[PDB]
Amino acid sequence: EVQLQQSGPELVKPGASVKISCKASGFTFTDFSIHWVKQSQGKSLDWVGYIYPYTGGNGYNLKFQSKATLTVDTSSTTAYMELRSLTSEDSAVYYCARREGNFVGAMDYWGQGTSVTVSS
Amino acid sequence: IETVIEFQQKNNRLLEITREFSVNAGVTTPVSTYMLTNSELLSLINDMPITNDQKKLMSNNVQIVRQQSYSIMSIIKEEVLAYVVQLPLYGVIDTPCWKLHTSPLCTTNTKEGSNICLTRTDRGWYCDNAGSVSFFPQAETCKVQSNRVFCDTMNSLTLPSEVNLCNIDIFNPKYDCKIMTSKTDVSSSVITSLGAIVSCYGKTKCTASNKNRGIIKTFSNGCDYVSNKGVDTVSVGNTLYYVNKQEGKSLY
Amino acid sequence: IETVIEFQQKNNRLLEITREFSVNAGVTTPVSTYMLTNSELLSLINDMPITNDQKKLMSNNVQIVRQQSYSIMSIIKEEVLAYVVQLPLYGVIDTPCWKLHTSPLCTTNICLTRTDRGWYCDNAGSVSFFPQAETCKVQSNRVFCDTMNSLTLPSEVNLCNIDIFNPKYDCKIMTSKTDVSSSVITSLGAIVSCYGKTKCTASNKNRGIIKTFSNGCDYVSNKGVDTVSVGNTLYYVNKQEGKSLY
Amino acid sequence: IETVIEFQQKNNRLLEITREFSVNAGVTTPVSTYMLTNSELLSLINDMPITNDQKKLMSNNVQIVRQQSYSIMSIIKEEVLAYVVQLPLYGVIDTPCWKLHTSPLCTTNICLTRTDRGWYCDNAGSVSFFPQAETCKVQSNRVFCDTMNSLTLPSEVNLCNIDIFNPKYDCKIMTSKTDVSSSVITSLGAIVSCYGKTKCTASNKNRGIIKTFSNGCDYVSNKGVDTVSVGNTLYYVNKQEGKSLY
Amino acid sequence: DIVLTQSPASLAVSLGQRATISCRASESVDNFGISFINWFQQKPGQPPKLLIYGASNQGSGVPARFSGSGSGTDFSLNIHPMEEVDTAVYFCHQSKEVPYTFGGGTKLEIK
Amino acid sequence: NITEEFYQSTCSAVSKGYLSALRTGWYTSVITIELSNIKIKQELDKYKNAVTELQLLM
Amino acid sequence: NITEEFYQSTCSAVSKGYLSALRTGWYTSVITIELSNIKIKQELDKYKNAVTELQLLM
Amino acid sequence: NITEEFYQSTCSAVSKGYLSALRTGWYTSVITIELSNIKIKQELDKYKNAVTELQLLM
């Protein structure tokens, strides 16, 4: 079925731009939109941004515009999240969502969740 | 008796343009081969302030160029007839175009019975102009010759390059796609350039049908594409949409 | 000299199509009687996959059938002129249709105008809406449209005639904030909206001014009224019969 | 031999009406000079129930009156041919008009293109708006529209020229979220919208580049500016003149 | 920014009963008549999974005990009957326009 | 005569200075053009074929 | 046959009594019109020039 | 050349694979054909009547 693998938990020093990889297998990658959702340590599902892989079209919540750079590789059906200038407030879990739109069935199945731990 | 037909035969080009200006009452479109020959059109194509591939392009498409050019009569006397031929000048050339056909799409589900059945009203031609899409909603301003699309920017709208997300989402947060809505299920087929979209919802029975093999497919409650090389007709309820051009007998 | 006239007469069928293919630059609509004669067209309806009654209808409406059929030149040579004649192929037939006309409706203060005037036809249990003016042709009680640009709306569009905002369909509207008065010439009469200080009179050519509209939207038949004056502009409800020439 | 040519020559009028009715399949427009001569049209202007100003107006613009008048065949026989010519009857005359041209206006991110471009004409204290480009024909300073499919907007449409968010009359707009560059060739000039990284230069035919647009929307008069380069597109503000032929 | 208020915070429901969760939007999330509210369920150590989409419909492979209701600026998720396996945090996510907003989420532990 | 104002507050150019004629109704007229006949037969049969096609057209 | 109902509630007029024929596809016919050529030279040269100008459009 | 994709998410088919030629301006050309005059009277009267009727159009 439709499944979304995610990269393993990373333990990174602060200030390093890291890359989260989300591999999508089981559907048409030019018909949906891989949304990115950051859950912090015991709080709500804070939205980060969207990428429509049909054109690579990216947009952000306006507190992650200077933080995240979300890209596609449509030939390998993979989504990527570039995290820049990492601080202790970004030690969290990140999810990629398949997110069928257009009178939605939104966010059918999700990635397994990349745990980024930023500390010295 | 011989001189009147000699007047007809020498002035073929002159009597036809006066007739073609009478019928259209001064302003004539499309321009004819009597108003402008192929040699004169080619020599004028070599004259325009355009690059070389544009001149080659209008040399390869001397029919569509005639179908986009007016010719307004200016001064007519007893022995002189004059008209401005408004040949087209293409600003941009060799950038990708695409024609968007849409169809009703009902969000069918039996869990509740809540269907809203969108339709997109922005069908028509799109082209790349200057890093932004030039969109033509009229079906008469754009003419196609087998790989080439010729439009005009007189009343053309100008939309950003992020309208391609309109093809996979309506509520994408990069452009507000033109959409009308319904509240009950509708079923119609939209024939396209190289196929046909078939939307079949509710109690409507839509069956595809090859020319030779009869019924080959029965559409469920959903929107399905089908090519013009796989089927030949589509029956939606009682409307028999013809996906291909039905060949008929010839005449002599 | 006689052979030239014989060439003009015998090859008239070819010279005329050459002329309308030069003038129209390879694609010609409507199909002329020189392009497809009545015997050849009527033998070309006895061959289509349509029903027998559709063969019966397209024989009695050949004027509109020719006004919807194209003729695209394909192979031109010195001895052979070939052109694909794209005749219409009607999917549905003998189903109710109705035209819609709209005029401003002002209330004591916003005026509304349903800006979806056009043709509606029962297509497959839903309604095919045609907003253009050239797509739909009209014979005596027949409406011949085409579905190349037809929108598809449900059968609940009829609720947009007794209520401006019915909860079962979203009627296309155009709002205004000041009073506006006008008149719309319909098929069998005229809608006259007279609001504000505008003076509107309906008058018949044989009796002078017969009625004066108050502030409201009224209907006028075309069998007892010939002109309607709104403000200073004079709409003609019926077509003015003029002279006869020779 | 002689009688065939005299049949063509004494009867050019009926022959060309027959040919033009065959090509157009019974309904032709515009009305030709074979279907209605200038003397017959001029004797027909004086007979319609209109004011003396309208008859003076319609005799100077017979090219546009012919371009809005139809000619529907009524009865055809081997001896006579009759056809109803539907001439225009103008309700209002000598009232102001103005054409609206629009271009994307971007502020920086949003862009607002007023999609309601078209023709406007004062009808009866409220402005008839004609969005289609085929309804209205323009002579030297004169506009000839028809109010068949025309939207009767109030007189407060002038306030949309200076304000998008005017409270007296809302303006219908198309909204983009990204900088967009274009150029609109208007009647007596051209609008040039140059936003983002697009490089737009206004160039004179005999001078080269004479203006470089900054990030904004500007207007060039067609007296000085001939071409405009927006990115790679060359919008010709004027009409380029070519070699004459014989 | 259409902020959504989700109530309550911690919900105690007896085994085999009805549990309701309210989500009040600050703006109208309806678009052409139908709402854009999706209810998700996230067990600990697991990704959130779709339950309700369109504020009324049911997701693929979701039992009928979950039901969406409401319109305008008020929506409700109803779970009835109640089992021991449905202990998680639920989220009401708005889908009208950017930025999309998730509710605070209710943690339902069985009373 | 014709002027064209330009408003960059909306990026719109208005071409003012025009006078109207709004068509509201139709003025019909029946023109019955006759035929001069000649008592050669190919032209007459051509015209009668055109007449027959025009008659069957309606 | 034709009726027309007026609605003062929306200020509209619906023209009823019509029956449909909706075009959905195209039925093509490759009609080959031959030439009855004759064995005066200016007429044939005119027709040949018209044929050549028609050929060069494609 | 032309590839037509189909997107079932919005039920739309897109015909990609075309190359543009977007008209932006005009290119006027004054073409002046002179009458091949002739010194028969009815044909000349017909042509002069056509010329007069086209002159009164302006």
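Here Swiss-Prot sets the residue numbers for chain D, with the shown residues being 217-324, 331-468 in order.
Method on record in the header is electron microscopy, 3.1 Å.
Keep in mind that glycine also has a Cβ here, set from the backbone N, Cα and C atoms.
Among the mutagenesis experiments that Swiss-Prot reports, D:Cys313 to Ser is described with the note: Impairs translation or folding of the F protein. There are 26 other CB atoms within 10 A of the CB of D:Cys313 (mutagenesis position), with all protein chains counted.
D:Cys322 (mutagenesis position) has a Cβ environment of 23 other Cβ atoms inside 10 Å. Under the heading of mutagenesis, Swiss-Prot lists D:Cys322 to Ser and annotates it as follows: Impairs translation or folding of the F protein.
Classification of D:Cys333 (mutagenesis position) by DSSP places it within a strand. D:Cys333 (mutagenesis position) has a Cβ environment of 26 other Cβ atoms inside 10 Å. Under mutagenesis, Swiss-Prot gives D:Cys333 to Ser with this note: Impairs translation or folding of the F protein.
Within 10 Å of the Cβ of D:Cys382 (mutagenesis position) there are 23 other Cβ atoms, across all protein chains. Under the three-state DSSP scheme, D:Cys382 (mutagenesis position) falls in the helix class. Mutagenesis annotation in Swiss-Prot: D:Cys382 to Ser, described as No effect on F1 and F2 structure and glycosylation; the structure shown retains the original residue.
Experimental mutagenesis is annotated in Swiss-Prot for D:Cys422 to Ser, with the remark: No effect on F1 and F2 structure and glycosylation. According to DSSP, D:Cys422 (mutagenesis position) sits within a strand segment. For D:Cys422 (mutagenesis position), other Cβ atoms within 10 Å of its Cβ number 24.
According to DSSP, D:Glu218 (variant position) sits within a helical segment. For D:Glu218 (variant position), no same-chain residue that is 6 or more apart in sequence has a Cβ closer than 8 Å to its Cβ. Per Swiss-Prot, natural variant D:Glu218 to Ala is noted as: In strain: Cold-passage attenuated.
Taking the C-alpha positions, the distance from D:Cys333 (mutagenesis position) to D:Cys322 (mutagenesis position) comes to 4 Å. Under DSSP, D:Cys313 (mutagenesis position) is assigned to a strand (E or B) in the three-state scheme. When the Cα atoms are compared, D:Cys422 (mutagenesis position) and D:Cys322 (mutagenesis position) turn out to be 15 Å apart.
Measuring straight across the break, from D:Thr324 to D:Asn331 at the CA atoms, gives 5 Å, with 6 residues left unbuilt in between. Proximity to chain B (CB-CB distance below 8 Å) holds for D:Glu218 among the recorded positions D:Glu218, D:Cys313, D:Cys382, D:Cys422. Put simply, D:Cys313 (mutagenesis position) is 15 Å from D:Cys382 (mutagenesis position) when counted between their Cα atoms.
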